[PDB]
Amino acid sequence: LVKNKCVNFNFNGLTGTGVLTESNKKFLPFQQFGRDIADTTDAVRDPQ
Amino acid sequence: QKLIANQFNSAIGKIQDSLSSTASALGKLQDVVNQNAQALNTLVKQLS
Ligand SMILES: *[C@@H]1O[C@H](CO)[C@@H](O)[C@H](O)[C@H]1NC(C)=O
């Protein structure tokens, strides 16, 4: 996994292109995606 | 003059309060900002 650097990605069927970083948003344990007010994917969880 | 000064000074004071509490006066400006940020959503949803 690479951070702070524009990359392409696929996470467990989530497909998208973006700039991954570390975050502070406490995701729900049983959750998977974060999202945003326009519904566009705003975060993820690294299953490994 | 004096009386006219006080009536003016005090009358300024209300404008703080009238703004400080009641949130309706700015509806206009508050309306423009919405409808712009409104349409963008309604614009972006279309991508779904
Ligand atoms: C991934 O592997 C490491 C060591 O191989 C392990 O400690 C870690 O728990 C693994 N991740 C998960 C989600 O099990």
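Using the numbering of Swiss-Prot, the residues shown for chain B are 920-967, in order.
This entry, so its header tells us, was determined using electron microscopy, 3.5 Å.
Cβ atoms here come from the backbone N, Cα and C positions, even for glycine.
Note on B:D950 (variant position): other Cβ atoms within 10 Å of its Cβ, all shown chains, come to 11. Annotation of the natural variant B:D950 to N in Swiss-Prot: In strain: Delta/B.1.617.2, Mu/B.1.621.
In Swiss-Prot, a published natural variant is listed as B:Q954 to H, annotated In strain: Omicron/BA.1, Omicron/BA.2, Omicron/BA.2.12.1, Omicron/BA.2.75, Omicron/BA.4, Omicron/BA.5, Omicron/BQ.1.1, Omicron/XBB.1.5, Omicron/EG.5.1. The Cβ of B:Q954 (variant position) has 9 other Cβ atoms within 10 Å, all protein chains considered.
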